[PDB]
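What follows is a short report on a single structure.
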Amino acid sequence: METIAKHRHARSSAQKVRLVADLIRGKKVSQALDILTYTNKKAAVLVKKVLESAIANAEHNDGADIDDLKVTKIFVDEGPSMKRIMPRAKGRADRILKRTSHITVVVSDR
Amino acid sequence: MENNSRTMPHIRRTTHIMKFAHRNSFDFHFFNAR
Amino acid sequence: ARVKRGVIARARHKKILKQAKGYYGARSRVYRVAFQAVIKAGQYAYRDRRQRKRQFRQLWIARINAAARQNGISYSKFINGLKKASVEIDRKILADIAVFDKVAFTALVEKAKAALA
Amino acid sequence: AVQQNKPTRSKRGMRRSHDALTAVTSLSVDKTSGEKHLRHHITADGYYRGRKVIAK
Amino acid sequence: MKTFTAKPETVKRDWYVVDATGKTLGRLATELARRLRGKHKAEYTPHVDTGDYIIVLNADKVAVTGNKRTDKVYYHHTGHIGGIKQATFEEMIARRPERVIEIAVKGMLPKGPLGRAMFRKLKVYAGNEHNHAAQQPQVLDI
Amino acid sequence: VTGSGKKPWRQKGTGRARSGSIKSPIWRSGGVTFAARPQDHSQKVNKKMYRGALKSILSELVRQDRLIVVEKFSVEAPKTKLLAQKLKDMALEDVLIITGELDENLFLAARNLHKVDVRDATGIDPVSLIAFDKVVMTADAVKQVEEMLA
RNA sequence: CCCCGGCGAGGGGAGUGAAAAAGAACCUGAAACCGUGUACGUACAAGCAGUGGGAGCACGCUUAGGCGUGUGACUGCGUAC
RNA sequence: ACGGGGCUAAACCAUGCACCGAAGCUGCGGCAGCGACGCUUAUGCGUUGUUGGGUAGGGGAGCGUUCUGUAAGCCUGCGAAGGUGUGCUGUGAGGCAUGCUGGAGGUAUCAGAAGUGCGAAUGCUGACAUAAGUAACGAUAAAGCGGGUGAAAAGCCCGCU
Ligand SMILES: NCCC[C@H](N)C(=O)O
Ligand SMILES: [K+]
Ligand SMILES: [K+]
Ligand SMILES: [K+]
Ligand SMILES: [K+]
Ligand SMILES: [K+]
Ligand SMILES: [K+]
Ligand SMILES: [K+]
Ligand SMILES: [K+]
Ligand SMILES: [K+]
Ligand SMILES: [Mg+2]
Ligand SMILES: [Mg+2]
Ligand SMILES: [Mg+2]
Ligand SMILES: [Mg+2]
Ligand SMILES: [Mg+2]
Ligand SMILES: [Mg+2]
Ligand SMILES: [Mg+2]
Ligand SMILES: [Mg+2]
Ligand SMILES: [Mg+2]
Ligand SMILES: [Mg+2]
Ligand SMILES: [Mg+2]
Ligand SMILES: [Mg+2]
Ligand SMILES: [Mg+2]
Ligand SMILES: [Mg+2]
Ligand SMILES: [Mg+2]
Ligand SMILES: [Mg+2]
Ligand SMILES: [Mg+2]
Ligand SMILES: [Mg+2]
Ligand SMILES: [Mg+2]
Ligand SMILES: [Mg+2]
Ligand SMILES: [Mg+2]
Ligand SMILES: [Mg+2]
Ligand SMILES: [Mg+2]
Ligand SMILES: [Mg+2]
Ligand SMILES: [Mg+2]
Ligand SMILES: [Mg+2]
Ligand SMILES: [Mg+2]
Ligand SMILES: [Mg+2]
Ligand SMILES: [Mg+2]
Ligand SMILES: [Mg+2]
Ligand SMILES: [Mg+2]
Ligand SMILES: [Mg+2]
Ligand SMILES: [Mg+2]
Ligand SMILES: [Mg+2]
Ligand SMILES: [Mg+2]
């Protein structure tokens, strides 16, 4: 049985989180957690808390065992963007996008 | 004057930005086809 | 009597993009580029219904020319000989016998060599 | 200087074919505590190469 | 019924050996380009390589008519500016004589991926000996 | 449209398509290009064409067995139940009743029957002679239509 | 109400409801645009990227075979609106 | 300064017979316009001759959309409109059937009326791309360490420089 945990509206762009999500796709969750511990990215902190939550959902809500779970699916989607105004020279105004993302981790023992 | 701009409400006279002959770096030697 | 356009305009755009499947990039996604690519595919398809009839006759003639020279005669003397012997087989069947029945092609060559001599 | 044509999503993914991260391959195991750590770094308990080096 | 097309997994290719001693350069090269392409077979298909393998011996003894032995000039450019280079027919024969037949045959072949694969079946040697005896090439006195 | 006549930006220099009004029909919230007025849709019919059309419709009601002539058609009290019982005694469901001059027992009793219109002989019109299945005229109503139609 | 988490944000269960992919960023939920999975192609190859021909592979059929769908090596022609 | 390879003919002149070559012509199948004659029409069919590149522009004939009548009718919670696939069909604009989604509307036929069809106007409004994870992070007066708090401290608090 699969088990999903998600972080919606995570304050980072999807391109920055997708670099970290490509490291742990298909790995055992024991191995995937220690890859995330020694990756020096802010997105590695965000993906680790979603993976830790998918692990705990599978033990509690699904009765699984920890030593057989693998990261079957992991994908990052784009969330809504927050529009901000940035003053430039000579009266110019630019528009700042503050991109968010939806992280989804699926752990399965099969 | 541009009095109801919603993209840039803070400014009314903007052709010092994109019109080349109204920029502060315009030199009249660029107009040599005379 | 105010008419809105949303249902009609969407069905017209969806009809063009269905004909643009398989095309590269914006040619299968973007209506302004796909409509332009569907029309150019229609001018090519009209033109190549005429060129299909030229390209197959060109292929049949080169295969008859190869199989006739395996029997000691050129194309232009083999066609003249079959016209003198009043054989009305066309180039599509002659190029087919040349591949699949090489003995029956030899019988046609000796028929054409006989009418010339 | 600016583009004359919009580059495609194909050309964008080709440029990003060198942007991939490399994973750390071998965490060591400290020979007294059994804790994982980076090579030539102390553990999170402050052991290094078998002994308590940082009493924190 | 649709017209036959040759399928590349079931194409019969044969091996031949040609002696180029005293032959005219261009009249030998047109027959070479016919058989490398496959124009002599009834199974000819314009997008399938249905040709033959040809060994050419004595490439340094090919003949040309007229004053072409000193007047035929071979040009190429190197890619650097001012880098146009020339060589006469006799300078090509004295330095690398297998290139004279290879250049003439390459200009008579189709241009593209298929014509580059037709060129690969041409084996040119400057002397009387080859080492393709395991392929059993048949003597083609053209 | 509410708004001023101020030019939104200047004619030359901003790198952008020229404008003269915020109320232009090209713009969102702008005017309608050929915005409508209240109009009169009534047509003229010649008197002889109106009377010639009625005689053709009446001739088709005689031909297509849709015209019924009685001598008496009224009810006795202004009750809807009386007329509904009367019409199903005649196998009439959807019917136009044309009488000589109108009784108010009959006019009140058919106000609630949606398939039944009661008219007098001068208030006929060409559409209700076609829109109802059967047409019942009293015998004194028929002679008034003849003098109306010459 | 229980669980992960910072007594967070966010989520997974449970429960309500006809429906929760009706969960308050809430009816329906198109397109541009951005991803994950699968089949096929692609690292000796030159151009409006299609069209005509066409091998191979994969998946469905149904047979004493060769049709359907997807992909498209190679090749003729071809300079958008 | 043959399109190239190449050519002593694969060049030039004269004569001759073959063949290739176009959407030209012929063959087979189909559609339409304008004439002529007729199984007889009631305005359609049959036979025959001929015609069918097209801008500006003139003439003819249709499709579809919203609203009104026909309609207190007909279809629809045994699933309407809309959305998304597939199959069939017409010369075309299009039409019909059906799987999934959706959850309450839709509308034949023959007429009537138009805010009736969009890719362009440096069109207008909203959404989303590209350059690109690039430039930059606002005075070159400057920071270093210990302790505390905290899920987490280069930037907060305390202390010493
Ligand atoms: N008088 C000064 C007005 C300033 C205004 N924001 C402008 O850009 O004109
Ligand atoms: K005003
Ligand atoms: K819903
Ligand atoms: K959504
Ligand atoms: K979508
Ligand atoms: K092609
Ligand atoms: K539906
Ligand atoms: K536009
Ligand atoms: K970007
Ligand atoms: K600074
Ligand atoms: Mg600045
Ligand atoms: Mg300022
Ligand atoms: Mg501009
Ligand atoms: Mg308005
Ligand atoms: Mg009057
Ligand atoms: Mg009523
Ligand atoms: Mg529930
Ligand atoms: Mg229910
Ligand atoms: Mg509702
Ligand atoms: Mg919704
Ligand atoms: Mg969606
Ligand atoms: Mg390759
Ligand atoms: Mg090479
Ligand atoms: Mg030429
Ligand atoms: Mg001929
Ligand atoms: Mg032709
Ligand atoms: Mg023709
Ligand atoms: Mg013709
Ligand atoms: Mg015409
Ligand atoms: Mg014509
Ligand atoms: Mg209606
Ligand atoms: Mg509708
Ligand atoms: Mg459907
Ligand atoms: Mg309009
Ligand atoms: Mg549009
Ligand atoms: Mg236009
Ligand atoms: Mg909006
Ligand atoms: Mg908005
Ligand atoms: Mg932008
Ligand atoms: Mg750059
Ligand atoms: Mg740089
Ligand atoms: Mg920098
Ligand atoms: Mg600063
Ligand atoms: Mg410090
Ligand atoms: Mg400190």
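Our numbering is plain: 1 for the first residue shown, then up by one each step along the chain.
Cβ atoms are placed via backbone N, Cα and C, with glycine included.
Pulled from Swiss-Prot, these are the features on record:
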type	residues	note
VARIANT	A:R8 to C	In strain: SK1048; decreases translational rate, tRNA binding and subunit association at 44 degrees Celsius; does not alter 23S rRNA or uL4 interactions; not erythromycin resistant
BINDING	A:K90	L-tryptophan binding site
MUTAGEN	A:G91 to A, D or S	Abolishes translation elongation arrest of SecM
MUTAGEN	A:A93 to S, T or V	Abolishes translation elongation arrest of SecM
Between A:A93 (mutagenesis position) and A:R8 (variant position), what is the CA-CA distance rounded to a whole number of Å? 30
Rounded to the nearest Å - Cα separation of A:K90 (L-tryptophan binding site) and A:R8 (variant position): 39
Cα-Cα separation of A:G91 (mutagenesis position) and A:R8 (variant position), in Å? 36
Across every protein chain in view, the count of C-beta atoms other than its own within 10 A of the C-beta of A:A93 (mutagenesis position) is 13
Taking the Cβ of A:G91 (mutagenesis position) as the centre, how many other Cβ atoms fall within a 10 Å radius? 14
Count the other Cβ atoms sitting within 10 Å of the Cβ of A:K90 (L-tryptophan binding site), across every protein chain shown. 10
Sequence-ordered list of residues in the chain of A:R8 (variant position) that lie 6 or more positions away and have a Cβ within less than 8 Å of its Cβ, or none, is A:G79, A:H102
In terms of Cβ proximity below 8 Å, which recorded positions out of A:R8, A:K90, A:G91, A:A93 neighbour chain B? A:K90, A:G91, A:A93
